[PDB]
Amino acid sequence: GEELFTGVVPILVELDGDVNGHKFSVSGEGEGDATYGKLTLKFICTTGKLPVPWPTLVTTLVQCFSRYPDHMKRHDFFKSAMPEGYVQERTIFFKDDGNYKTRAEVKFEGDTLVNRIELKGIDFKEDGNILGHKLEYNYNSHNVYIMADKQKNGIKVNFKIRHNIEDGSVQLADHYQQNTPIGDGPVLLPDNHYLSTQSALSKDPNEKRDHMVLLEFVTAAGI
C-alpha cells in the first residue's frame, strides 16, 4: 500500500451511530496527504443535530494517513493492509460515564479511501459531560501507542484522549484499539512505537447543518 499514499488521496467517511438510543448519522469528505501526515476533512450530521459533542467523535472519524518517516516504513501496518483494507475496532471508556464501541472498515473504493463506521454508545448519563454537551469545541495533542498482535496478524493500540470540559476540568476517554487486515495478504507487523497527533477543530461560516471542520497532523515516532 505504500505507493497508494505518495500523493493526495480523497477521503469519504460514513458513520452510523446510536448512543443511549439517540440515533444519528455522520458523513465526511476531504483528502489526506500521508507524505505530510496531513488530513483536511469536513463532517456533517446528516440526520440533524449531533446527540454527542463533535470532539468525542474525532478518533472514530484514517491512520493510514499518518506520516511514517523513512526509517520506520517497515512499521506502517495501516498502509501495508491496503488496498484490501483493515478492520478497526475500539472501545472508548469515558471516565465516570458511558462507553463507545466502534467497528469500522477502511479500504479503497477506486481512488477514494473510505472509512465506514458503526458506533454504539451505552450507559451514558443523559446529563453527563457527553449527552449534556459540556465539552469544549477543541482538541489536544496526544501520543497513540502501537503494538503488534502477531497472533491476530494485526496490531493493538492504546491511548488516552483528554477532552477539555467547559468548567476547566478534564474528561478522560480511555481508548483500547485493535486493527486486523481484511485481505489474506501479508502485512507489516511493527515493533513498539507511537503516533504523535494534533488536531484543530473549526466551523464553516457558511454551513447551516451541524458540522465539524478538522485539520489534523500525525507523524510516527519512537524509533
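Swiss-Prot numbering applies to chain A: residues 4-64, 68-229, in that order.
Every residue gets a Cβ built from N, Cα and C, even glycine.
A helical conformation is recorded for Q69 (mutagenesis position) in the three-state DSSP classification. If you draw a 10 Å sphere around the CB of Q69 (mutagenesis position), it holds 26 other CB atoms from the protein chains shown. Here the residue is the original one, while Swiss-Prot reports the published mutagenesis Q69 to M with the comment In Citrinine; leads to excitation and emission peaks of 516 and 529 nm, respectively; when associated with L-68; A-72 and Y-203.
While the structure shown retains the original residue, Swiss-Prot records the mutagenesis experiment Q69 to L with this note: In RSGFP4; increases fluorescence and shifts the major exitation peak to 489-490 nm; when associated with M-64 and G-65.
Among the sequence features in Swiss-Prot, the mutagenesis site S147 to P is noted as follows: Increases fluorescence at warmer temperatures such as 37 degrees Celsius. Shown in sequence order, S202, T203, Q204, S205 are the residues of the chain, 6+ apart in sequence, with a C-beta less than 8 angstroms from the C-beta of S147 (mutagenesis position).
Record note (Swiss-Prot), mutagenesis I167 to T: In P11; increases fluorescence at 475 nm excitation and at warmer temperatures such as 37 degrees Celsius. In Esmerald; leads to brighter fluorescence; when associated with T-65; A-72; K-149 and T-153. In VisGreen; leads to brighter fluorescence; when associated with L-64; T-65; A-72 and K-149. The unchanged residue is displayed. The Cβ of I167 (mutagenesis position) has 20 neighbouring Cβ atoms from other residues within 10 Å, across all protein chains displayed. In three-state terms derived from DSSP, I167 (mutagenesis position) belongs to an extended strand segment.
Looking at Swiss-Prot, the entry for mutagenesis of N198 to I says: In mut2.1; shifts fluorescence lifetime from 3.03 to 2.50 ns; when associated with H-145 and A-176. Under a cutoff of 8 A between CB atoms, and with a sequence separation of 6+ in the same chain, the neighbours of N198 (mutagenesis position) are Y151, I152, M153, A154, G228.
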Exercise. Which three-state DSSP class does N198 (mutagenesis position) fall into?
Worked result: coil
